Amino acid sequence: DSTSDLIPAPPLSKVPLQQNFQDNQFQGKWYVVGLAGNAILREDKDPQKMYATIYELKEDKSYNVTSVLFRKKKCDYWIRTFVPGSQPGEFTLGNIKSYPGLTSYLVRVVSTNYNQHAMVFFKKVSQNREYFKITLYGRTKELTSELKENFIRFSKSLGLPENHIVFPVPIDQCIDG
Ligand SMILES: O=C(NCCCN(CCCCN(CCCNC(=O)c1cccc(=O)n1O)C(=O)c1cccc(=O)n1O)C(=O)c1cccc(=O)n1O)c1cccc(=O)n1O
Ligand SMILES: [Cm+3]
């Protein structure tokens, strides 16, 4: 029981796919250095904290994906499964039925060099509402102004204005494990 208004998801034709995606090289820990999306809102009062997301390639070529967040003074863990989709670097969420309200969930790796940075596009439909976000990943907690400007540029090309783009503040708790 609500109302809400969302910037429309871009057509998928506007979201590049990393050429020749290498699933093994993409494994390991990534820090979320940038976040943009139609439900992302810059909040001056209570700024969003950096978290990390860990990709583990399984025998069957799906990823176990684990995100580690610092919240309420504890380390919080969200584990889920990315199942290979229609082309290399594209995934759907495994076990979608087990998430109530969730009808679709798409992941597309837009670009990466595997050992420093990545951008990843996510689109999900939940309670019939269409959310999308772009994540900027670093292998470390810092990235250059140049890379962050590129991420802002790309986010805008998908219809997002600046106040729907945030750069989570680096922290030491939980995510350096
Ligand atoms: O709009 C999006 N994100 C920005 C707002 C995130 N948020 C605020 C943060 C909440 C805190 N958590 C969520 C951590 C726990 N998660 C979940 O138990 C979960 C279960 C099933 C599906 C799913 O998606 N989740 O998250 C993150 O910081 C976190 C970390 C890592 C990955 C991740 O996804 N999240 O959120 C929301 O409440 C929200 C609003 C609307 C849709 C939505 O999916 N979420 O999570 C979005 C668009 C498309 C796919 C997608 O996954 N997301 O999040
Ligand atoms: Cm989410």
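Shown for chain A, in order and in Swiss-Prot numbering: 22-198.
Header entry for method reads X-ray crystallography, 2.5 Å.
Placed from the backbone N, Cα and C atoms, the Cβ positions cover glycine too.
Following the DSSP three-state reduction, the secondary structure of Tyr72 (carboxymycobactin binding site) is coil. What Swiss-Prot lists as carboxymycobactin binding site is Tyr72, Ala73, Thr74, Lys145, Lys154, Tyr158.
Long-range Cβ neighbours of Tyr126 (enterobactin binding site) (same chain, at least 6 residues apart, Cβ-Cβ under 8 Å): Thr113, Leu114, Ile117, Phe143, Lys144, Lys145, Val146. If you look up Swiss-Prot, you'll see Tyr126, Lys154 marked as enterobactin binding site, on the strength of a large-scale study or a structure entry.
While the structure shown retains the original residue, Swiss-Prot records the mutagenesis experiment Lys145 to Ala with this note: Strongly reduced affinity for catecholate-type ferric siderophores; when associated with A-154.
Long-range Cβ neighbours of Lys154 (mutagenesis position) (same chain, at least 6 residues apart, Cβ-Cβ under 8 Å): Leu56, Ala57, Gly58, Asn59, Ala60, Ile61, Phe142, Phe143. Here the residue is the original one, while Swiss-Prot reports the published mutagenesis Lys154 to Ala with the comment Strongly reduced affinity for catecholate-type ferric siderophores; when associated with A-145.
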Residues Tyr72, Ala73, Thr74, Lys145, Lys154, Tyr158 binding carboxymycobactin per the record - widest CA separation, whole Å: 20
Annotated recorded positions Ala73, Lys145, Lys154, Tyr158, filtered by Cβ under 6 Å to ligand 1: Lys145, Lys154
Set of same-chain residues at least 6 away whose C-beta sits under 8 angstroms from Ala73 (carboxymycobactin binding site): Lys50, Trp51, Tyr52, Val53, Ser88, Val89, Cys195, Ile196
